[PDB]
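J.: What follows is a single structure, and I will ask about it in a moment.
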Amino acid sequence: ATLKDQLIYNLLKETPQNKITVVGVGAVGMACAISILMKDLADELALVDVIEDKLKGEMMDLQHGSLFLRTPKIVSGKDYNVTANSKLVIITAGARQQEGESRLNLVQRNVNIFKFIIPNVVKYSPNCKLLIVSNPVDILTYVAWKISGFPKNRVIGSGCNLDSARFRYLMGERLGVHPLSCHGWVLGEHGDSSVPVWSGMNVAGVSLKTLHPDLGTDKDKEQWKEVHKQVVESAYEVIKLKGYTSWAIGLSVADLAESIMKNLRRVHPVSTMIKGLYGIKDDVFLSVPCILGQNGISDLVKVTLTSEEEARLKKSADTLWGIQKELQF
Amino acid sequence: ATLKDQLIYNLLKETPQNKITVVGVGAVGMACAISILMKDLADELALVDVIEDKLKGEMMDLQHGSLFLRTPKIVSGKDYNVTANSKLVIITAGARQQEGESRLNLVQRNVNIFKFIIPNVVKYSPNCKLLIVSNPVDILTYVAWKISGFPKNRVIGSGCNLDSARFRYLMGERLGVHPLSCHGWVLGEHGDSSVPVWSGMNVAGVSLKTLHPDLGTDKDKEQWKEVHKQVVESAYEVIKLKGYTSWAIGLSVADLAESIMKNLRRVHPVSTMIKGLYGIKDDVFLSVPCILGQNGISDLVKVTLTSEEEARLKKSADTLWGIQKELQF
Amino acid sequence: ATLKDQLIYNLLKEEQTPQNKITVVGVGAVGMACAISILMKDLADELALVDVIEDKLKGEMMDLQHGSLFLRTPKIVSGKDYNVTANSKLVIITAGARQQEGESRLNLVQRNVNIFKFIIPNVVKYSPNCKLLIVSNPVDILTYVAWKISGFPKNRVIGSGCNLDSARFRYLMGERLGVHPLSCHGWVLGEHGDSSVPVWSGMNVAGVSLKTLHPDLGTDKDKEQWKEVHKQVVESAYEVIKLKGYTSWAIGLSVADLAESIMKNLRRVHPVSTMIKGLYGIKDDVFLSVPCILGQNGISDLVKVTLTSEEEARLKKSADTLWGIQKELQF
Amino acid sequence: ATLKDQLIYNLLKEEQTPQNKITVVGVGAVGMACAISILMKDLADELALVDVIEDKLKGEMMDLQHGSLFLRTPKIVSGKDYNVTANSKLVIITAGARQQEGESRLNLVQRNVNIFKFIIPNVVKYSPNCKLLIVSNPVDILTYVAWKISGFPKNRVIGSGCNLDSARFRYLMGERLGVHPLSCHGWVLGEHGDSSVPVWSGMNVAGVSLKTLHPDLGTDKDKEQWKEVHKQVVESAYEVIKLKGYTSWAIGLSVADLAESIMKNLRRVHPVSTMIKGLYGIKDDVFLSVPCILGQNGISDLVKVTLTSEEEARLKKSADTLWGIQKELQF
Ligand SMILES: O=C(O)c1csc(-n2nc(-c3ccc(F)cc3)cc2C(F)(F)F)n1
Ligand SMILES: O=C(O)c1csc(-n2nc(-c3ccc(F)cc3)cc2C(F)(F)F)n1
Ligand SMILES: O=C(O)c1csc(-n2nc(-c3ccc(F)cc3)cc2C(F)(F)F)n1
Ligand SMILES: O=C(O)c1csc(-n2nc(-c3ccc(F)cc3)cc2C(F)(F)F)n1
Ligand SMILES: O=C(O)c1csc(-n2nc(-c3ccc(F)cc3)cc2C(F)(F)F)n1
Ligand SMILES: O=C(O)c1csc(-n2nc(-c3ccc(F)cc3)cc2C(F)(F)F)n1
Ligand SMILES: O=C(O)c1csc(-n2nc(-c3ccc(F)cc3)cc2C(F)(F)F)n1
């Protein structure tokens, strides 16, 4: 005789079918959350962090916008049981490099955090895809793969996905064309060591390198190499200006989530286990174009690289392995 | 010739059709911006604020996500020339009240702030609609109206649009129905003095007040009055938990922008000049259900209120006019 | 080494079942309008089409496939054999005879019950866990039939019902008031057909009761003749059939609206055909439209609408008409 | 007072001109597929439909209006009189004569000229600043016809051209490679249909040239017969026509993609038909497809694709063939 019962005759006393979890509710985690919500990718969104008030506040702020969304359940908690049955778990938590801190010790601190996060995630969603966004993303994708025990197709790092998107943005600005119609790939290690593959840059299938052979070289009077320099530094420039980056990474991560959740088999440059390619013999993750879908990475595109490009990926792999073999799991 | 000229033959060396400006790039302003971008409402987005570094960093972060959007131009600056020819200008900038500072003094500081912002907006977009999101929104909508010289249809306050969305969310939680199918209106002055119109709360046209006469009274065993208390205290609780609120207000503003930009003539509870209704005789703005379209507010719905509800709106109007008549423009 | 081999290194060999497959049965105008609407709303990762006319079927499938670049549904299949429908979450039935000019939907019963005797066991055979969404006419009777033949629990057998009649009512309401239909609220319940019931006592804008403002609303004495709005709703399909030969776009959008609530588990309320036994003192197993909560398990709840004496009498008249047919069917 | 005036206080009497209006001319299968695709992509705040068959036109308009609840395009209008199209940003022409048994290409085009002599001036009268998007076949010649009659500058007269051929090519390429067509790049240029030119040099996934990986790509001696993909781009259209009677859905989706770039000023590149005199040794006023930057002023720029000698010869032969017909037309 409650109001609910006077109004509603229940037929069914009835698990989520398209659930995504975001771990970490810093600026990056919440940018991923809002972008996923506005793209209607999930029927349930779970948020996890260790700061309880901030977590609850973010969950409530999203819930209050429910009228404008098509995601009918948003939940959160410090307890990983709220993440149960996720198709996709996006990891954005972890430690930032501090003053005086080595890359090795920063990574070790993140190993120690992932040793708590990842087994809890795996416990409640043993068949999920893990999408690692935390930096340094290539090494932390390896760390998540090692700790989770997942097959390599289900452990994906966001890698050079945004680097590539920035590259196409800058390309489009130079040419006066939408980035959607400007094509070009940044591969390898995310960050300062990434590799712009000049041979693949094109508009409508017309090779810029063929039209303009000095493209990307020191002799280039248009200094197109400065485009890749800008890609590397634009992250730093945004951090210097507003303190951090968030929006572009959130959009780029939602794009990856779309391909996975909707089984699109679109090709994205993400970090994946690259052993066996380009002379690399160690268990390291680097960005190459991957086909993304329901089972994670199902296929790799084998981009033809020059000797110099290949040597740069090899050099990155050697460094990554050099750090990885010193980690304590 | 340059690479561009070898690649591209230009036919035309020829103004935005659907431009939106957001003034203020704090958390609320940026939530409005990302929500508008992800809803494909604008062909150009302009951001303005007085903090030049933050401003440029936010613009760049959004620009870097261009590949994932359908808004081909994002601009920013401290100079309002970047806002030229906007259809819709959303104001989120304003003062924060100081300890010991009277409400009157606070509003006067907002007046002085708007005496800079609004004339510069009007210079560059004389035919825009103004959407005021800054709190205290009902008074500041009056202030924008007076300073702009705009007809009242083109000056809209976000008002109780989000309070009503929160109400419907809470209603939906109690009933197990999506908020889209839970109907109910919070009207009047945004904040603690707002009015939940119990007579209008329904699912599928079934009045809850009819089924449950004690609805919203102190005699209510189900304590539905707590739902409106929760609405009123929501921003408070979220601010206490995470420091501020942003996502819900961004989504609600993007919903208002959708009706305006697409000429939908949907009904929203927004703040509008209410002189002539409910025995109100002064130039005050409060929320009532308004028809929103390409000319702003073209019509408003005359909601039948109980004597108590009417008295509350009247008391709010008296309080608003008491402050407004002391303002120096 | 083939070109594909040189270009792509494969990690995973095994293809998996789709997560969100939808089947549309029947590729007439209604079925194809449902298909394009569902495709453009991104509700499925696989769309299957089934019909008995093989050329037309293959042609429609290819036409949609050629638009794949512009869609986000990576697999579209078709076949006369129902094995192409396996593992569907939602199966939308649009097949069967349709109304000619001036013809009642009720005139289609014999033809479409006989088609359903073939279709429904084949659907259930390949997707035993699907939700059935019945669109073929007369939709209320055929929803009862699909429920009886399938042996499904009634929550998983949903008729498109009066979702469309209510959409038309709200459109006409919006035209009269100068308000978008989204903000005009009014329900048409009962048969999707001539005996439908407008619930005047529930109509409102912004929670303001129109019958309270206008006590003659929906009566013969009404100086504004709002009954004409419901009369236009009843006559809509006839008028469109007379003009263009059939209806398609509005029903396609109505069905996609229902599919969205089901596939995304929204628990939005829609007037759809379901068993109303136990409401308004009705004891028969009659199916007709009342507001239902719709989600991933189909109909999980009924909203109990308070009707005036006249509205309830009209709804019971509608139920008597439909039950007079449904009771005589033989399974 | 009326119920409306009791309920609603009016602030504004608005005589306001459409801000984002699209007109579709012709309400056959192609025109209505363009209409529904545009509606479900929210590209327009007003949609106008025009044709000469009045009952069919009214029926289509009503069927779309009845689905308004499910749309975000608040005004849908129609009429045989072109005053309903006034102030359109974009006018899509799908109307025209269909080729009859035994009829020459010249006679078919001339019948379309005669129809365009009615349609095009009426469009120009009411929307003198619109972009014209020609979809009627044969599209390259009728884009020329529309250009000559309208007297528009060539940036504002666009033929749908090889946009759909390229989409079909990418669908077929994706099927072969097991990759979404969004990630399979390849351009079909030149004359729409049988004489179109697949640009093998541009075919790629992730910037990896297939022709560089597989030098036989596109040739007769190719063991993998990739040339068959382009043969199927040509043949699959005829196959759809044979099987269901006509093509409609893929055209509609591809036209809505073009509309999206134009209405939202995206400056995306599309292979559309444009006046090509001065390129590739072409010296006549003919329209052929090349990659064009599309935005609010129509075609603002075009991409200069490097073609082999064989590819250039094929464009010239098409240009001679088209000009061969155009020079015989009576305007
Ligand atoms: O053994 C250790 O050092 C250890 C074990 S857990 C841990 N974690 N975990 C988080 C965390 C987890 C999830 C989030 F969503 C966000 C943050 C933060 C830390 C801390 F700051 F390093 F302490 N450290
Ligand atoms: O070719 C090799 O094996 C090789 C090439 S560089 C290298 N590096 N680099 C570092 C290092 C760098 C930065 C630090 F802050 C701290 C340590 C340490 C080593 C080493 F393995 F111990 F040798 N090894
Ligand atoms: O928005 C972006 O792309 C972004 C935001 S921070 C970032 N990071 N983070 C690291 C890093 C962090 C810790 C290490 F121990 C080592 C490296 C390097 C980069 C960069 F790509 F080079 F910029 N990138
Ligand atoms: O800042 C740091 O901690 C840091 C920065 S590079 C680094 N490296 N690098 C290598 C390496 C590199 C190349 C090789 F060919 C072989 C090994 C090994 C390490 C170390 F053990 F972690 F120290 N450490
Ligand atoms: O006393 C009352 O309020 C009352 C009780 S029944 C009633 N009804 N019922 C119908 C009706 C019923 C079924 C139809 F199929 C058609 C019409 C018409 C009326 C009315 F008189 F016009 F109001 N009114
Ligand atoms: O003098 C002539 O031959 C002539 C002059 S107008 C004409 N038109 N026009 C249309 C038409 C127009 C717009 C549509 F949207 C659809 C069709 C059809 C014909 C026709 F009768 F079939 F030939 N013919
Ligand atoms: O869906 C499509 O692509 C499509 C649908 S009809 C079509 N048409 N139309 C003609 C044509 C028509 C009249 C002529 F007088 C001459 C030619 C040729 C083609 C074709 F591309 F080769 F297939 N294409």
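Just so it is clear, chain D uses Swiss-Prot numbers, and the residues here are 2-332, in order.
Using the three backbone atoms N, Cα and C, a Cβ is placed for every residue, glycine included.
So Swiss-Prot lists the following for this protein:
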{"type": "BINDING", "residues": "D:29-57, D:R99, D:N138", "note": "NAD(+) binding site"}
{"type": "MUTAGEN", "residues": "D:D56 to A", "note": "Abolishes interaction with MP31"}
{"type": "MUTAGEN", "residues": "D:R99 to A", "note": "Abolishes interaction with MP31"}
{"type": "MUTAGEN", "residues": "D:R106 to A, K or Q", "note": "Increases binding to FLCN"}
{"type": "BINDING", "residues": "D:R106, D:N138, D:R169, D:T248", "note": "substrate binding site"}
{"type": "ACT_SITE", "residues": "D:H193", "note": "active site, proton acceptor"}
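So where do these features actually land, and what's packed around them?
T.: Neighbour count (other Cβ atoms within 10 Å of the Cβ, all protein chains): 24 for D:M33 (NAD(+) binding site). The secondary structure of D:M33 (NAD(+) binding site), as reduced to three states from DSSP, is helical.
DSSP assigns D:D56 (mutagenesis position) to a helix. Counting every protein chain shown, 11 other Cβ atoms lie within 10 Å of the Cβ of D:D56 (mutagenesis position).
Reduced to three states, the DSSP call for D:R99 (mutagenesis position) is coil. Taking the Cβ of D:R99 (mutagenesis position) as centre and 10 Å as the limit, one finds 12 other Cβ atoms among all the protein chains shown.
D:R106 (mutagenesis position) falls within a helical segment according to DSSP. A sphere of 10 angstroms centred on the C-beta of D:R106 (mutagenesis position) encloses 14 other C-beta atoms.
Taking a C-beta cut-off of under 8 angstroms and a sequence separation of 6 or more, D:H193 (active site, proton acceptor) has the following same-chain neighbours: D:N138, D:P139, D:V140, D:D141, D:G160, D:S161, D:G162, D:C163, D:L165, D:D166, D:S274, D:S290.
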J.: Indicate whether D:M41 (NAD(+) binding site) is helix, strand or coil by DSSP.
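T.: Going by the DSSP assignment, D:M41 (NAD(+) binding site) falls within a helical segment, counted as helix.
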J.: Which of the listed binding-site residues (D:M41, D:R169) has the least company, meaning the fewest other Cβ atoms within 10 Å of its Cβ?
T.: D:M41
J.: Can you grab the distance from D:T248 (substrate binding site) over to D:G29 (NAD(+) binding site)? Cα atoms, rounded to a whole Å.
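T.: Taking the Cα atoms only, D:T248 (substrate binding site) lies 11 Å from D:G29 (NAD(+) binding site).
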J.: Considering all pairs of residues in D:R106, D:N138, D:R169, D:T248, annotated in the record as contacting substrate, what is the maximal C-alpha distance expressed in whole angstrom?
T.: 25
J.: Which one is closest to D:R169 (substrate binding site) in space, judged by CA to CA distance, out of the recorded positions D:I37, D:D56, D:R106?
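T.: If we rank D:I37, D:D56, D:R106 by Cα distance to D:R169 (substrate binding site), first place goes to D:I37.
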J.: Which ones in the same chain are close to D:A49 (NAD(+) binding site), with CB under 8 Å and 6+ residues apart in sequence?
T.: D:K22, D:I23, D:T24, D:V25, D:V78, D:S79, D:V85, D:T86, D:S89
J.: In angstrom units, rounded to an integer, how far apart are the Cα atoms of D:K57 (NAD(+) binding site) and D:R99 (mutagenesis position)?
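T.: A Cα-Cα distance of 18 Å.
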J.: Hey, which of our recorded positions D:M41, D:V53, D:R99, D:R106, D:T248 end up with a Cβ under 8 Å from chain A?
T.: none
J.: Checking proximity to ligand 6 here: which binding-site residues out of D:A45, D:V53, D:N138 have their Cβ closer than 6 Å to it?
T.: D:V53
J.: Could you say whether, by DSSP, D:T248 (substrate binding site) belongs to a helix, a strand or a coil region?
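T.: Coil, per DSSP.
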J.: Counting every protein chain present, what is the number of Cβ atoms, excluding its own, within 10 Å of the Cβ of D:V53 (NAD(+) binding site)?
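T.: Here the count is 14.
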